[PDB]
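Asker: Quick one: structure below, then a few questions.
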Amino acid sequence: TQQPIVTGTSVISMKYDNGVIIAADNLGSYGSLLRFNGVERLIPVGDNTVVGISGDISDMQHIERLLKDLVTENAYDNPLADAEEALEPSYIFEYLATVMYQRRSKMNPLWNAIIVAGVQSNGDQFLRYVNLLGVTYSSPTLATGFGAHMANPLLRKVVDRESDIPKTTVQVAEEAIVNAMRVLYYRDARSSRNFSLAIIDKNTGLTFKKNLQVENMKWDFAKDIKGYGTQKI
Amino acid sequence: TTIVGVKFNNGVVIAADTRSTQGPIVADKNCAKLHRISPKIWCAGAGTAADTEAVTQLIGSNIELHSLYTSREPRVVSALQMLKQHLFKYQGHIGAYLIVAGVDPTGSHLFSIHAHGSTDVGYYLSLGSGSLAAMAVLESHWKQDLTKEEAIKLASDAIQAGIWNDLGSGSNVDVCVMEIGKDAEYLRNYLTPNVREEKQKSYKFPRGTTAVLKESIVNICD
Amino acid sequence: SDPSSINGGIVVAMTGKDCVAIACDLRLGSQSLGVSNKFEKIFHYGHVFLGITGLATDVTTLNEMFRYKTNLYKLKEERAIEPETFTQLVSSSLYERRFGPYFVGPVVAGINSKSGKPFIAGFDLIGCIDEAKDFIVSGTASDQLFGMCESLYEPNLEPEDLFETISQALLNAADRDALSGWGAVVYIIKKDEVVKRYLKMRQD
Amino acid sequence: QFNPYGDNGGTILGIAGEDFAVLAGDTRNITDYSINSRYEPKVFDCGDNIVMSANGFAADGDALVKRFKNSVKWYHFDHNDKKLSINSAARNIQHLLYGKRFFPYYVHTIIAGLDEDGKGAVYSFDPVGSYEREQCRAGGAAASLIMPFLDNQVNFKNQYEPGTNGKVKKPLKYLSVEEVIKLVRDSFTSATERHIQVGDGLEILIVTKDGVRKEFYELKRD
Amino acid sequence: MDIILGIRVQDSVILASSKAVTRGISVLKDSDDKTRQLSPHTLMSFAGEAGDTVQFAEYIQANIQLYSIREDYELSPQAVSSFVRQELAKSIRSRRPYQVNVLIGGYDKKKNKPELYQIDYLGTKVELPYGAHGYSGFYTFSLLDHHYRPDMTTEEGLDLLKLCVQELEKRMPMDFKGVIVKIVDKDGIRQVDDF
Amino acid sequence: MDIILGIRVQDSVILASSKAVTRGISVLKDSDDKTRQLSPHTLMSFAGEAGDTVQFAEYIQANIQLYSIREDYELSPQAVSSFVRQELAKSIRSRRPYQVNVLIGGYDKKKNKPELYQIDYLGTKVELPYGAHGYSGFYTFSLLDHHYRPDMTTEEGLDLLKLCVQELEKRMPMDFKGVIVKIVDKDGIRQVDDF
Amino acid sequence: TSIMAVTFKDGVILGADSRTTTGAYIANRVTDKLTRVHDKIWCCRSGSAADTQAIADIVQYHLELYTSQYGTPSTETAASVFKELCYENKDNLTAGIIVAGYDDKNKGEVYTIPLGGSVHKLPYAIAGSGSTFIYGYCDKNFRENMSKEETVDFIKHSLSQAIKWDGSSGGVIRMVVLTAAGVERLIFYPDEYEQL
Amino acid sequence: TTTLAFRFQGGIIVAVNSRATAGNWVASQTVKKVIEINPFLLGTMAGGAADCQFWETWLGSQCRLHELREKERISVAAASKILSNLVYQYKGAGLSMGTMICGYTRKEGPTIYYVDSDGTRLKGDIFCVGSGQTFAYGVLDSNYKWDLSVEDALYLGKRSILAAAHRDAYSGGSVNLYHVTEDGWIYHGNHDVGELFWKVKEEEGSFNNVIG
Amino acid sequence: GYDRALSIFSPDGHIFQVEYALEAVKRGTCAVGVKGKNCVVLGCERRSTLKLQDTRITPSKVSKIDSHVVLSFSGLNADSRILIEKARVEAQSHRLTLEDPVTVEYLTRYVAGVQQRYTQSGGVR
Ligand SMILES: *[C@@](C)(CO)[C@](*)(O)[C@H](CC(C)C)NC(=O)[C@H](Cc1ccccc1)NC(=O)[C@H](CC(C)C)NC(=O)[C@H](CCc1ccccc1)NC(=O)CN1CCOCC1
Ligand SMILES: *[C@@](C)(CO)[C@](*)(O)[C@H](CC(C)C)NC(=O)[C@H](Cc1ccccc1)NC(=O)[C@H](CC(C)C)NC(=O)[C@H](CCc1ccccc1)NC(=O)CN1CCOCC1
Ligand SMILES: *[C@@](C)(CO)[C@](*)(O)[C@H](CC(C)C)NC(=O)[C@H](Cc1ccccc1)NC(=O)[C@H](CC(C)C)NC(=O)[C@H](CCc1ccccc1)NC(=O)CN1CCOCC1
Ligand SMILES: [Cl-]
Ligand SMILES: [Mg+2]
Ligand SMILES: [Mg+2]
Ligand SMILES: [Mg+2]
Ligand SMILES: [Mg+2]
């Protein structure tokens, strides 16, 4: 039995024609206090996988260590560690999914929601979700927390089903992700303006973008809003 | 429910889905959530279904009597004031969440009211279980100086986001356009994107399938 | 101690071509104990029919109340109340007890004598009106009835065919509910004749 | 306090014919009022002509299916590649479920296949391992909507022979794979209309002596 | 208060009511009459919460007797039962409801028919051929379903009633100290002294 | 399980134990023997939680019988009672305690004296001239205080016991379906078949 | 909420963020928490939106009726009416109100009214959830008889920090200037105040 | 549930219903509540479905192991005590079982043992177990005699379940009959209440409360 | 714990420890069992090199396992007590679970099983 202390909010992601995009803001909240501002919640594993984590940050840092150790363990007695027998996104996910469910079954969960985004060896896009309960699911778009309520609706307008994936370019996909991050900044009280974004492409590989900011915001209309009903001044 | 309100050039537009739930069960697949308070003041309602209907009819009645008494067309702020003071008096127990909109001699207006009696002003608003899906669309596509046709499109798109992504919302899209100097047009079932497909089989029974014990003619006349 | 599921029971109403049908089971129990197999849940005031499920004391109380109100209506108006008007009266009366409600699930059914239009409606316990073209359901086996009606129903059924559809909807729903059954009654309502049929069903 | 269970919604349906058996299930996965996935399969080919689905709390469902699939694998190793009969699989699943009697798998499990005489078989389980062979079973969120319809259409309950005074029952007979798939599709379209947790897609797995075939159909996405 | 039964036969209504009054681990009395005569051809038995039962029964009795004097006329069993139901229906939504269950046995002189009504504390009225309140029903109803016929005599009804009491005495946990039996017919109300 | 009594007289110990076994609103059995013979001259009656009672009684029985075989010798009632008390004294601080109350009636062959011990589920032992467990005591103790004499015969003890059962049958709420009476003396244990 | 009112040489300035929340969801990101109860008597609202609106509406009614009979009310009088409502209904209210007004005799005055319904006259006041994070800053930086531009910078920098650390505060920074000249509304957007 | 079994002149009658409920939801109408342990032993099931089904099939395995080890069929007493000692170990854990172990052996003769999940184990001639046990008792007790014929005894057991199936909401479906003799148990068919009620009503003239 | 395998096979296929245990039996005082038509009789030798014995209290050679079964023996006296104790406990345990006393075959089978367990358990002779 836990309660989460220092927390991270939404992680959002989607598939596009050649790969996957994933994003998450750099905030570590302490209840209503926006305590920590330099927190990286996207963690790359190799050059083909990115694990995005929301929820308890102490448990996130534990998972970081496990993934770090997983890379080391895989390299042991493995001449093809950087080739055929390298870590796949599906391997990394199933490992985490096993841990998450084992921990919930011991009534001592890792208080997180996790999205494993990556590209398989055969070029296939990988995007799957797992949380503190051990529940897993996959979809063209995946999001955690407030992202599930606000980002998914926007991202599903671009990729509504499987057949929309080949029709979606990396430019269009990233534009939707960046827009979703702005909407979350408007409406999620535990979000920040600063965020990170990662693209895993089957051709161009892993591109990790840090220190992005929400921009092109609409606030001007606020000056016209006066009172809460009758008030004219 | 998903309900929205959007201001435009010469007026205001409100919209709503048409699903009514009873737990996880869909009770009414095509209920009307847009309510007429006065001819040019309309109301979208979310929350407890009986409460939204009852509170909107009561204030609508009192607005009519007020309009006759003062020899004036009713104002949106009057409906707003009367609704919020009623709801506040009952401390949230009347579970009515409303988007109030309309045109009057002062101009065009758009407000929201919550069950506890707080009111908000805005150019675009959304209430209900699918308000987050709708607000995501409104935040992405809204701009200043919308036309009539652009506002209807934006409003219906916001409702659609709720229909598809929120389990609490579904079925059709109702719309009401309130433009200054014109009659308000109530567009019942403006979109119907959830038509039931043809069934695979007819379940019309052969006559006599049901076993009967007694028959009798009922007297309805005097 | 859930008022709506102590006594048990179900009501269902359907529309057809120039006709309406309303049906109900006959069980009245006290939780597991079956007490009566003659407890009818459908009443009528003139040509307007009202079915009521839920707590039996409120079913009886409301029947007596609406008989009271429709009798005064007729004396002052000098005409029989219509289904559309009666529906509003039911809603008003239920919402009057908003914070101390009757634990019931009423269902109005009838044909408007002026226009000839078939009309059905349903309510929750505090008076919210649920109007429908096709069918209305109510009671402890409402989930079962919703499933049966949604699959079996088709529009513009003749009175004789409509009878079979509504009966099969009620019977099979009642057999999947422990607190419903013990007999059934079906009212077929045409413009100026009404037939009442008792159904044969399993008595467990 | 940490709650180890959740409700992922969805519904499943198993029907048995003379020389075949179907196990259907919608592809929607949900939590509360949100959609997680519009296509997340929960009906699985487990080998030896046994199809399985464990609907309810998906994490427990996936764990169970995973463990049964593994049980089949070890049954081959330990007993000279002997085919696991459907009745033996059912008993094995009881022990898997009851093994966690005091911390249950929150799932309704259904398996389908052919018995040792080549005839269609459907077995259904409660969360703690009580099981029974049946011609017909619906499980999950919309089970209460679908099941009475199946009683009426598959087992011909409450249907009497016309003109026989409700004395002669409608005779039982096996349905064709074509007629069964019609009932499955109509059951799910009806459930989709009236239950919020059911929709998006329908995936049917058909089991004959030749093998395991699949069929997919679209469902309403609201 | 515990066991009250009622059987309507061809020409009469028979009410049987337990004699025991228990408080704690002591049977304070074993000869209690759990009934009141509402009118010459109407009898009401009762069971439920202590104090409430008698207070309610006597309140009803007084009201019916007041009516009889005012109109110089006896109310029908149906009319009396409807009056009683309404009082309980008011009661259930009061500050402190009457927790009383009743059976009303009466002979309608205009129809020349016996009538038995069962009304619980919520105000739930049903006319029945045979009725019971409390745990008694869980034994007697199934027994009467089997042995009861509509055309039985008063003597056959008493034998049918003896069969119920015997079953209760065998399978009921508590000792209810037997029953007082009363018959309601065209000649009014009378008590069976040897049961 | 409810009523168990015990009376020590001049030359014997008499144990009376109710026959009823009730679960819910149903008397499942009316001929239950709530006692076990621990040895030829020692008898233990029991009452308490369902399942625990018989499981405990038989566990004690087996242990005493094991002792008798090992030593080819019968343990004294005092020794058996001390053994039983210790087992209950261990039990009360266990994860799940035995909720069983017992009376141990025995005839000590070395002393040529009857002995009655009352032990509750906590392991509280007392030697008494007369004893009871449960609500029975609240009637019988005062009755025995009055009528009991230490020099009574077995026949006088049975009449004294009949007086207790009659009082219980009059004032107890529950129907306990009479009692099985057993006598323990110099000649061993025997049952009174007509009570 | 983060709200504050600051007296200065020419009068008084009220300041507030624009965020309204339901849990962690922002129900309104452009809220106006600065509200007029009289020509030159305004108030900052914190706590329950419903309660504070209901109170402010009643006060506005009382002061309008006061003006019809006895002429312009004092800022103290306004604070007394607020207090009376907040104190007498303390069991059913969640309202943290700052009252600020400009007289010609008394110049700028600020009264703060916390949950209990007590009244406190101060040179400047801060309130709302986000005020906790700026007690240190405001105490160190506040000076009496500041200029208009200095007071605007003081409020802007203060609420900027409150907004930065408090999740329950954000959006635009609204301000209302009360002087002999009249009533002036000011607004400041994220792009400006965030990078202070 | 409703289950019964009584002892009489011609051996043992055992009768049970076939309904399974999850609250007010009728889950099944075709459940086998009698377990066939061996040609001479039967077990009835009431309470938790899984608990009963799992542990009584387990009981059968323990009875098989007894006759392998001892070269002799297990006694009814020994069989019932294996089950009662098992559920007693789980006492307080939340098992829900109301079972009756019925059978014949040479040394015992026809024997019925009531065994429930709180550890109670009782030998007796008549037992009714389940949510509708009281309704079955009412009919069974009032018509029971030791000198009943095999034909009349089978009917009384069937009629008693029917009485409970009718009145108890959580009982119904169909009646399963068994007759246990010196030669072993004999199955006497599945009887649907749908047809059985009206057949009994018409022929017997009972159930006058119901609209005919 | 002491684990040593004391009872083991030898090249010729014998377990010497078991065979040497038989030599201890051969040393012990003679015991005889004869069963008639309606009875069994157990005779036992007692060596007469021990005078000044107290026959009241000296352990008897024949031991009751239950009221209906008896056990006599030959060999090490101390060892016999352990078997008799185990047999007596099993006798009461059988009455408790089966509600019937042991058969003579069952009791023998149990005792024999104990003796066997000590021929292939580590640390014991
Ligand atoms: C979306 C769908 C969700 O927010 C919308 O907001 C809509 C609003 C439209 C319809 C105006 N909300 C609903 O439809 C609303 C959701 C809801 C459910 C429960 C409580 C509050 C809100 N649905 C209802 O209000 C239904 C309407 C029926 C289908 C006509 N009503 C019920 O579910 C009632 C609840 C009444 C109630 C009383 C007191 C406090 C709150 C609600 N439930 C029942 O009647 C159930 N049952 C009937 C018989 O008696 C036993 C209980
Ligand atoms: C900052 C945010 C904190 O100090 C400010 O003070 C602002 C003040 C501005 C608006 C004047 N405060 C709020 O925005 C205020 C926070 C709050 C919440 C609850 C009690 C006191 C203060 N927010 C509200 O009042 C919102 C306004 C609605 C969204 C328009 N209302 C609610 O949160 C309602 C009110 C319930 C309530 C509780 C206690 C006292 C009065 C009212 N709450 C809900 O609807 C709860 N909701 C249930 C469903 O799940 C999500 C939460
Ligand atoms: C009469 C017929 C009814 O009382 C009998 O007493 C029968 C005995 C027969 C079945 C052997 N008892 C039942 O029918 C019994 C009643 C019951 C229910 C729950 C607990 C104890 C007793 N029913 C069951 O056991 C059902 C069997 C169904 C029909 C498959 N199962 C459940 O109720 C299950 C598992 C219960 C459970 C016990 C202990 C721990 C966890 C679970 N529960 C669910 O299915 C839960 N639920 C049902 C609806 O779907 C959503 C989830
Ligand atoms: Cl506000
Ligand atoms: Mg039923
Ligand atoms: Mg749906
Ligand atoms: Mg902020
Ligand atoms: Mg029933």
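Swiss-Prot numbering applies to chain H: residues 76-287, in that order.
Structure method, as recorded: X-ray crystallography, 2.9 Å.
Note: Cβ is positioned from N, Cα and C throughout, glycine not excepted.
According to Swiss-Prot, the protein has these features:
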- H:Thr76: active site, nucleophile (ACT_SITE)
- H:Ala124: bortezomib binding site (BINDING)
- H:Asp126 to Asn: In DOA3-1; decrease in activity (MUTAGEN)
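Describe the structural surroundings of these features, if you would.
Answerer: Note on H:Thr76 (active site, nucleophile): other Cβ atoms within 10 Å of its Cβ, all shown chains, come to 26. Secondary structure from DSSP puts H:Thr76 (active site, nucleophile) in coil.
In three-state terms derived from DSSP, H:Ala124 (bortezomib binding site) belongs to a helical segment. Just so you know, the Cβ of H:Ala124 (bortezomib binding site) picks up 24 other Cβ atoms within 10 Å once every protein chain is counted.
Within 10 Å of the C-beta of H:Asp126 (mutagenesis position) we count 23 further C-beta atoms, all protein chains included.
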Asker: Roughly how many angstrom lie between the C-alpha atoms of H:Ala124 (bortezomib binding site) and H:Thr76 (active site, nucleophile)?
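Answerer: A Cα-Cα distance of 10 Å.
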Asker: At the Cα level, what's the spacing in Å between H:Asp126 (mutagenesis position) and H:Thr76 (active site, nucleophile), rounded?
Answerer: 14
Asker: Near chain G, which of the recorded positions H:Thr76, H:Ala124, H:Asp126 can you find when the cut-off is a Cβ distance under 8 Å?
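Answerer: Nothing passes the 8 Å Cβ test.
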